[PDB]
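Visitor: So that we are looking at the same thing, I have put the structure below in structure tokens.
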Amino acid sequence: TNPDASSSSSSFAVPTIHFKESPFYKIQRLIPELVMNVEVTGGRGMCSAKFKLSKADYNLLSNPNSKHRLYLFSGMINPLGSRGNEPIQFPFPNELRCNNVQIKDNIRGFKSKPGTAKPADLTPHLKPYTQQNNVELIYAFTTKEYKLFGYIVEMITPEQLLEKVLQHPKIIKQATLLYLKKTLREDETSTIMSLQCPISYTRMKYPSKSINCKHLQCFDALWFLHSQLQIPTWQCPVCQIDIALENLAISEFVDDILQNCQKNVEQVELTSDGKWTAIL
Ligand SMILES: [Zn+2]
């Protein structure tokens, strides 16, 4: 069922499913055979799939230090939101098996997300190159339909992403100075700023914040990213606002003080001027 006389995607039929992305993994290839459907049943039900890894595929996954993995995703055919921004959601309760082994809902990070809300790592249970693989999802008591996909994804590392932040135009000193003055105006002067990260409670090494952040206090981009990988909130640790990876930049002002202060100083006194002095 679909409109024969149209013009664009806006007017067609069945928006293609696209799982909400994470900067920690990148969907690279779809293993075609690994596509199952979960039906509506008041009892038990299951879907299986058999697939053999091609030459090109088995590779990325093989190597001992390979940043590639085979993830199984699940989403609803009729989600609350949009299929174009599909939430990862497996039916509950369920039991996933790969080549007769049960797959614990444990992957790299995302430890804050229950198992039904994150992809499943099939990789450590694949059979050798030339040898069919079997995946089986056992579910029960489903009121909605779900569709699963098998994707070879590339693990993106916290330090790799840090590189993207360092390669992003920093927040130049002039900006910080203008803010520091706008700040110091509303009074009843100097402000005390910490060189410590709110995330690590340790000396910062990569001072940062969203360019959208209205505050002097930065946080360590490395810790922020290691924190997001485990507990994906994507919220500033200081002002709690929503921040996107692309808007994360190093603060040149804070970086300067940090790269020119005694390894044991934990705070710095700032004057309307813009100059600073370590608080020993
Ligand atoms: Zn902020």
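So for chain A, numbering is Swiss-Prot's, and the shown residues are 159-346, 353-444, in order.
If you check the header, you will see the structure was determined by X-ray crystallography, 2.6 Å.
Backbone N, Cα and C atoms are what each Cβ position is placed from, and that goes for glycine too.
Grabbed the feature section from Swiss-Prot, which reads as follows:
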- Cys377, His379, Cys400, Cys403: Zn(2+) binding site (BINDING)
- 162-314: domain 'PINIT' (DOMAIN)
- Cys361 to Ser: Reduces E3 activity (MUTAGEN)
- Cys377 to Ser: Strongly reduces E3 activity, but no effect on subcellular location (MUTAGEN)
- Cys400 to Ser: Reduces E3 activity (MUTAGEN)
Visitor: Note the Cβ centroid of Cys377, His379, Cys400, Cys403, the recorded Zn(2+) site, then list each other residue of that chain whose Cβ lies within 8 Å of it, in sequence.
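Guide: Near the Zn(2+) site, the remaining chain residues are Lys373, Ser374, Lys378, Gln381, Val402, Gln404, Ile405, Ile407.
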Visitor: Work out the three-state DSSP category of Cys361 (mutagenesis position).
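Guide: The three-state answer is coil.
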Visitor: Which chain-mates of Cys400 (mutagenesis position) that are at least 6 residues away have a CB under 8 A from its CB, listed by sequence?
Guide: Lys373, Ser374, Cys377, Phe383, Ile407
Visitor: Taking each of the recorded positions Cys377, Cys403 in turn and counting other Cβ atoms within 10 Å of its Cβ, which one has the fewest?
Guide: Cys403
Visitor: Relative to the Cβ of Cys361 (mutagenesis position), which residues of the same chain, six or more apart in sequence, are found under 8 Å away?
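Guide: For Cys361 (mutagenesis position), the qualifying residues are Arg367, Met368, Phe383, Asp384, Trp387.
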Visitor: Only counting partners 6 or more residues apart, tell me which same-chain residues put their Cβ under 8 Å from the Cβ of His379 (Zn(2+) binding site).
Guide: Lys373, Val402, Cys403
